[PDB]
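**Q** One structure is given below, represented as structure tokens, and several questions about it will come after.
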Amino acid sequence: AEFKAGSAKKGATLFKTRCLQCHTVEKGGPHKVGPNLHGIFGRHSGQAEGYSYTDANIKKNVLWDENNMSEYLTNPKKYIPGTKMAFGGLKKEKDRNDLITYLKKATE
Ligand code: HEC
């Protein structure tokens, strides 16, 4: 199914274990391997200030919402062929819902 609100509490733990190694969520957080995700929802892909993306990520030009984020996070490389995000995906729909619920709030 499409996105449905889950548990931000569980999503934060998922973020810590699966994402935090490469990403920050806070405005002005440290620079990492992946782009700062502050403000990601409602922004097009490839637009974080001062980050060097693949051409693939820029050219996809997806306007990130909670539904296409769930599709992307299922399998990043299938959604954006050639992306340099070294992440196979979140297989479980419940995990995607929980993570995205946390991410939507934490990146405000
Ligand atoms: C490093 C080992 C990473 C892990 C673990 C995760 N991400 Fe990532 N992400 C990473 C890179 C290097 C990039 C840039 C990709 C490119 O081709 O240029 C990304 C990109 C994203 C994006 C897109 C951001 C945009 O502005 O378009 C998102 C939304 C994203 N990453 C989210 C994300 C989440 C939620 C993770 C855990 C589940 C995660 N990433 C892991 C590097 C790495």
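All residue numbers here begin at 1 and follow the chain in the order shown.
Header lists the method as X-ray crystallography, 1.5 Å.
Here the Cβ of each residue, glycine as well, is placed from N, Cα and C on the backbone.
Positions annotated as heme c binding site by Swiss-Prot: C19, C22, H23, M85. Recorded in Swiss-Prot as a mutagenesis result, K77 to R (Swiss-Prot position 78) carries the remark: Loss of methylation by CTM1.
Situate these features within the shown structure.
**A** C19 (heme c binding site): 20 other CB atoms within 10 A of its CB, across all protein chains.
Of all Cβ atoms in the protein chains displayed, 16 besides its own lie within 10 Å of the Cβ of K77 (mutagenesis position).
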**Q** At a 10 A cut-off on CB-CB distances, which of the binding-site residues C22, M85 has the highest count?
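**A** Result of the Cβ crowding comparison: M85.
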**Q** Assuming the binding residues for heme c are exactly those in the record, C19, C22, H23, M85, what is the maximum CA-CA distance in angstrom, rounded?
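**A** Largest pairwise Cα separation, rounded: 11 Å.
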